[PDB]
Structures are given as C-alpha cells and as structure tokens.
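One structure is given here, and the rest of the page talks about it.
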Amino acid sequence: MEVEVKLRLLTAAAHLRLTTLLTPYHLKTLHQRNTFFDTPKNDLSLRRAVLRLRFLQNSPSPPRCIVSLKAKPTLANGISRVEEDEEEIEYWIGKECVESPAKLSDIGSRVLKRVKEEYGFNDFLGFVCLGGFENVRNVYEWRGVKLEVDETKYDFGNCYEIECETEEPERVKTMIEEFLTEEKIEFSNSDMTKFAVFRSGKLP
C-alpha cells in the first residue's frame, strides 16, 4: 500500500513561502497532467477505484506516461493509505487514449488487465475520459524525507499541498507540522484526493 502524509497549504502565499524556504533542498520540478477514465455509469468510482493516465515531464528529458489503478483509499488525520499499482506505457499510446478511450483496449498493459479482470470488463469500448488537470510538483530532500509540494491547477482555481510517502507517517507528519508551524505557514490536513476535488468541481 501507498502511505503518505498529506497536508493542504491554505493559500498561494503559503505555497510561495514554503517553496522559497525549501530552495536549498530542491531536487527537481515535475509537470504532470493527470487524466482519468471510467464508464459513464461511474463503475470504477462507485467501487472507490480510480484509473489514471499520468503524463509527466522534467535533455534528455522524454515525456512519460504512467497508468495507475488506485483502490480502497482512506484519508484521515492528514494520513492517506491506498492500494496502488502503476505501470509505464508508451507516451504516444497514452496520448491517443485521452482522445479515444476505447484505445485502452489496444494496450498490452498489466494494470489494464487488472482493471478488466477485477472490475468485470472484457474491453474498454464503453469507457470515457473523465478529463483531467495539471499539477506542478516540486520535490525536496529535506531532513531525511522526500517532500512533494504540489500546485494543482483546476479550471475552478488552484490548490496547494504537501505530500510525503513514508513508512513512519506519524513521526514525519509531526516533523513537518512543527516546521510549518515555526515558519508560520498556513496549513491543514488534506481531506480529499486531487481526483475527488477535481470531480467536485469546486475548491475545498
């Protein structure tokens, strides 16, 4: 399972201050476009599953496409746990699927096989693209952990987050909140996944 500390930064101002503070620890900046697929009846969603194609970038810096299936999420007290499985596919192939989701059927993918077998589909001809959104992710190596600071760009406005994948979520969360508190950065627990915010059509 994927386990993460997940905190929301309440304002663009908080986000700007945090990235400024973490400058020396900066590792890389990733541009991610997240796109999602399901049947029009929301078969996957109704079973709390999410099928995502992520396009990411940031010479040589070829873009990549990663398919992921996430299921059975739990998000509580700033700590997220979810079943996650991901697999790289050819970028040009993923791109075509956004425009024609039936073409998910034409991919020799282990994860897409899982979706078929576990959710009861023989193909993806009945699937639609739910759309997606862009996210900018700054990655920092800070005090023994990898912090991911996100600026998530929805059409209804931007959202900002800090995430940290860790086996010690309680210790790491404390360590992070202490730092944010001392630096007077405004935050709270993140109560929804990016996909959930996206689907709600409104900011948290």
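Here chain A follows Swiss-Prot for its numbers: 1-58, 65-210, in order, are the residues you see.
Backbone N, Cα and C define each Cβ position, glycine as well.
For the mutagenesis experiment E2 to A, the note given by Swiss-Prot reads: Loss of 98.9% of the ATPase activity and 97.3% of the tripolyphosphatase activity. Among the mutagenesis results in Swiss-Prot, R52 to A has the note: Loss of 96.7% of the ATPase activity and 98.8% of the tripolyphosphatase activity. The residue drawn here is the original one. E154 to A appears in Swiss-Prot as a published mutagenesis result, with the remark: Loss of 98.2% of the ATPase activity and 72.7% of the tripolyphosphatase activity. Swiss-Prot documents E171 to A as a published mutagenesis change and attaches the note Total loss of ATPase activity and 92.5% of the tripolyphosphatase activity.
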TODO: Please work out the number of neighbouring Cβ atoms within 10 Å of the Cβ of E2 (mutagenesis position), leaving out its own Cβ.
DONE: 14
Open item on the list: To see if you understand the setup: which same-chain residues, six or more apart in sequence, place their Cβ under 8 Å from that of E154 (mutagenesis position)?
Closed with: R143, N144, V145, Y146, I168, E169, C170, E171
Task: Integer Å distance between the CA atoms belonging to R52 (mutagenesis position) and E2 (mutagenesis position) - done: 15
Task: Fewest other C-beta atoms within 10 angstroms, as judged across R52, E171, which are the mutagenesis positions - done: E171
TODO: Rounded to a whole angstrom, give the Cα distance between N58 and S65, which sit at either end of 6 unmodelled residues.
DONE: 9
